[PDB]
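Shown next, in structure tokens, is the structure this report addresses.
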Amino acid sequence: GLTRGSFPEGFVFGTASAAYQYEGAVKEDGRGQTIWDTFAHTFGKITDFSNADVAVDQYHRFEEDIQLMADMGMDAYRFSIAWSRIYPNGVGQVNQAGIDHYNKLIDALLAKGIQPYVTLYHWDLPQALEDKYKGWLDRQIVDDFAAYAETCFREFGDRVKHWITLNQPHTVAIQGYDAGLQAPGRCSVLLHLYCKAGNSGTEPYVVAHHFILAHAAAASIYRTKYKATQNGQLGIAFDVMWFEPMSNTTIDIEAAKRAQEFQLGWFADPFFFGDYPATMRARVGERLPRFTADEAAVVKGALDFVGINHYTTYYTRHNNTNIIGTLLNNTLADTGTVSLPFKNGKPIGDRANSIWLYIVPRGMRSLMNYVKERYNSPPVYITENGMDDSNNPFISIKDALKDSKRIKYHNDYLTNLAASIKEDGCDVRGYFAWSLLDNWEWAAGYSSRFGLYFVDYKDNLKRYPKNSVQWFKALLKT
Ligand SMILES: *[C@H]1O[C@H](CO)[C@@H](O)[C@H](O)[C@H]1O
């Protein structure tokens, strides 16, 4: 089967995590409140009434967790820095204890021969910026994020050589500002009554625009002041479902392409070509911001690599609607498509625990080829890929460890990835499994177990290896 030999020399294997989902210690060492602290402590927002105040306590347990990575022979660990641990109020006074913590984490990883791949922003905006100017909705976020990024480059970039500025800006724009299912939970209240404020037709495009500009501002700083002496690289992690046409007809083929342009192209077309996709300009019109000439010049080419967070593939059909007033405008209607994991009464594949996560290994290879062809073969890392078990209190821990479905998922998606590189010529440089440990899965709380290690929430967060731990250890053998 698969071995390191199935991938290019030097191909990087790792696991991925995110600060708010893993760290806990939410009030420790001067940490500022974030929009997710506020959101997880608001009624109705988290399905199982939980929060990540303690999470899996990686803030105190990182050395134990690093040994768990080393036990499998991982090359790398993707983690995020909590902005509010560095600047508790977003800007202003730096929190030395935050710098000190992440230095300890980085040094502990390197002491075990594990390379740090660091995400600057994994959704945990300091609440002080949300309060001051509504965070990503205001242009001020661009300069504030860039200053925060600069502090990280300055403090950590002598050791950190792979930076991911932003995690899934598409997810944040849609879930935070169209559906209102993730922090800050804004949307058109006429579409979804649970939201307090927002506009599903306009706010997602503003937020996305500011993410793109924020990346380019940090990248400009990195390139001008840090990159020559640090010799590192910067990218972004895009959430990308693969889309297949719901029928092999010209109208549904164009629909799947359009759905992809509204998902990945929304962000990637600016970074490679200096403007949004034409289809978005045509359909979103004046609700889609325009780059200035000077902005386009800083935005185009601002990525060193493309991070791809990929789980699943849906079918996409053309959709005709031409009335939502303005009052019901939303991003899905804007696409002119509907995407679903069902065709002619049949699901596209087996499903993991998450209701959205269909197991479709071929989509990994199809997406690698799409990125290669559309964007002229940029370097790509799979910055997130994996699947979840339920959190099932009616079975024993021993039965919860038998994650044969996860093994087959990683086997099949990795086989497809290996082929995209070897047969198709895709420039993929590494792969990061979501996730090292079971953790707090945003609005799903503790109901979803994505970990290679099982976490016993009822026994002081004890970590147990699922079967997939041995499978990865065997894969990564030298
Ligand atoms: C990628 O998706 C996983 C699973 O939904 C999530 O936990 C991460 O935060 C995200 O980056």
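Residues displayed in chain A correspond, in order, to Swiss-Prot positions 44-521.
Determined by X-ray crystallography, 2.0 Å, according to the entry header.
The backbone N, Cα and C atoms fix where each Cβ goes, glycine too.
Residues or ranges marked as active site, nucleophile in Swiss-Prot: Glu427. Secondary structure from DSSP puts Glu427 (mutagenesis position) in a beta strand.
Reduced to three states, the DSSP call for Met284 (mutagenesis position) is coil. Among the sequence features in Swiss-Prot, the mutagenesis site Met284 to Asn is noted as follows: Decreases the kcat/Km values 7 to 30-fold depending on the substrate.
The annotation that Swiss-Prot gives for the mutagenesis experiment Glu427 to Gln reads: Decreases activity toward gibberellin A4 beta-D-glucosyl ester 200-fold. Its Cβ placed at the centre, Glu427 (mutagenesis position) has 25 other Cβ atoms within 10 Å.
The mutagenesis experiment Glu427 to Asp is recorded by Swiss-Prot, whose note states: Decreases activity toward gibberellin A4 beta-D-glucosyl ester 70-fold.
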Q: List the Cα distance (Å, whole number) between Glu427 (mutagenesis position) and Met284 (mutagenesis position).
A: 12
Q. Within the chain of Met284 (mutagenesis position), which residues six or more apart in sequence place their C-beta under 8 angstroms from its C-beta?
A. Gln306, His353, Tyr354, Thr355, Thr356, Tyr357, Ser382, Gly406
